Amino acid sequence: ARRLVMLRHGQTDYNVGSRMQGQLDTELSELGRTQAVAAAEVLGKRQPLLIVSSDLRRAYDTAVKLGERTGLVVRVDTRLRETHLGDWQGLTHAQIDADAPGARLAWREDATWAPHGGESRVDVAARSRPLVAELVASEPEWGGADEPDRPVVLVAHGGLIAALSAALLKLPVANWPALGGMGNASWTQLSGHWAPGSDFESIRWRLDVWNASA
Amino acid sequence: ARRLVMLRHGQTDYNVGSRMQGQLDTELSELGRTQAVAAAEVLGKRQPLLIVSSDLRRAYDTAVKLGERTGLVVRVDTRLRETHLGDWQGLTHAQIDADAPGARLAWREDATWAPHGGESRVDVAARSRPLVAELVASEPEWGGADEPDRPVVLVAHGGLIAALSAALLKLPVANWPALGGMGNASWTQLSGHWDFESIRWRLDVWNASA
């Protein structure tokens, strides 16, 4: 059984502001930076197998604190980026509710709806899920012979983790909105179970932890 | 929104044995007693509005430690008991897999299936969910005007919390196996957003520790 940990980046300025980030390369705040250190303490004790991070700085800076703690290099992948929010990026909840009222609240309940020029949850999962399959195929150590509980740690963003977790869990798309939003420097854990020798689509994923804090 | 927190009891003098408990009234271990004291510190700071506990001692003992920290009377409800596991109660995984190879692993994947004389996951949800419906209609302070964040704390068991959460989340029954098992002195939090079937529940936290 393979353990997969996903960690949301620490607080940014936009978070405090309720301003849609998407794929804008915003910076960690000081509190956010200290949050990543606290999180690296807890996740570090689990002895990760490897760290893969979003290339956006707020996730990358968070991941690096874990890498320091563990002595592990941080690999980078654009497929771990937050939902692209299109024309909404850089606008706040207040501003969005003015132009197209109800649109934002409708968005959280429909994993297929995308802001104009952005991605839906379904889009983000199509983009990130193969990364997990690659890692399944590339790391025989993972859930394997020697130390089968050492996790793979993805450092990313709230939307991505919800979209990717729902997809790995093979939840119907109608139920993806059931997963509430993760906190800053909080993590989620799925465990991958396969009948010995089986394919990637034959792996059954179970939700171990959703949104634990440090 | 209404915050609903479900807390699993601390370690017992039994879990380590890989022995199905079900509704066996097993006791906390010494760690369990200290874990319940630990959890009450964390959940106590959130100041619950009320505490409802299973009558199984391992949950009841845990709840009382939260109740002491908070000054709350602990309500008791048999509807919060763990899944009754029928002929499996008290047997080890080794014995069950010897009697019925595959049945145990097949069981964790089918929320409708019950060991002979037991309950299914669906059974546990049907008996426990009306307690949630009662509370929503019974406590207007919950998510109310002055202090809308005061949570309701159900102190129960891993099987029940998985089944009840999945039911409140209105997941298809085929998808209930996605919610894995909670650890000793772990908690789960759903929030209720806008009748009672018209309430939409969101998973805020699943299986956080202390």
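Note that chain B is numbered according to Swiss-Prot, with residues 3-196, 201-216 shown in order.
Quick reminder: no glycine exception, Cβ is built from N, Cα and C everywhere.
Annotation source Swiss-Prot lists active site, tele-phosphohistidine intermediate at B:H11, citing experimental evidence. Sequence-distant contacts of B:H11 (mutagenesis position), defined as residues of its own chain at least six apart whose C-beta falls under 8 angstroms from its C-beta, comprise B:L30, B:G34, B:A38, B:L58, B:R60, B:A61, B:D63, B:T64, B:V157, B:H159, B:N186, B:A187.
According to Swiss-Prot, the active site, proton donor/acceptor annotation covers B:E84. Mapped onto three states, the DSSP output places B:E84 (active site, proton donor/acceptor) in coil. The number of other Cβ atoms within 10 Å of the Cβ belonging to B:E84 (active site, proton donor/acceptor), over all protein chains shown, comes to 25.
Under 8 Å, Cβ to Cβ, and six or more positions away along its own chain, B:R10 (mutagenesis position) finds B:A158, B:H159, B:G160, B:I163, B:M184, B:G185, B:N186, B:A187, B:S188, B:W189. DSSP assigns B:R10 (mutagenesis position) to a strand. The substrate binding site annotation in Swiss-Prot covers B:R10, B:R60, B:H159, and the record cites a curator's inference as its basis.
For the mutagenesis experiment B:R10 to A, the note given by Swiss-Prot reads: Loss of phosphatase activity.
In Swiss-Prot, the entry for mutagenesis B:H11 to A states: Almost completely abolished phosphatase activity. The structure shown retains the original residue.
What Swiss-Prot says about the mutagenesis result for B:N17 to A is this: About 5% of wild-type phosphatase activity. Neighbours of B:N17 (mutagenesis position), defined as other CB atoms within 10 A of its CB across all chains, total 17.
Neighbour count (other Cβ atoms within 10 Å of the Cβ, all protein chains): 28 for B:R60 (mutagenesis position). The mutagenesis experiment B:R60 to A is recorded by Swiss-Prot, whose note states: Loss of phosphatase activity.
Under DSSP, B:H159 (mutagenesis position) is assigned to coil, being neither helix nor strand in the three-state scheme. For the mutagenesis result B:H159 to A, the note given in Swiss-Prot is About 5% of wild-type phosphatase activity.
In sequence order, B:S167, B:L171, B:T190, B:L192 are the residues of the chain that are 6 or more apart from B:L209 (mutagenesis position) and have a CB within less than 8 Å of its CB. Among the mutagenesis experiments that Swiss-Prot reports, B:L209 to E is described with the note: Disrupts dimerization of the enzyme, which exists as a monomer and has lost its ability to perform dephosphorylation.
Counted over all residue pairs in B:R10, B:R60, B:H159, the record's binders of substrate, the longest Cα to Cα distance measures 9 angstrom. Distance between the Cα atoms of B:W196 and B:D201, which bracket 4 unmodelled residues, is 9 Å. Secondary structure at B:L209 (mutagenesis position), as computed by DSSP, is strand. Filtering of the recorded positions B:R10, B:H11, B:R60, B:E84, B:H159, B:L209 by Cβ separation from chain A (threshold: under 8 Å) yields B:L209, ordered along the sequence. Cβ neighbour count for B:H159 (mutagenesis position) (all protein chains, 10 Å cutoff from its Cβ): 24.
Comparing B:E84 (active site, proton donor/acceptor) with B:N17 (mutagenesis position), their Cα atoms are 14 Å apart once rounded.
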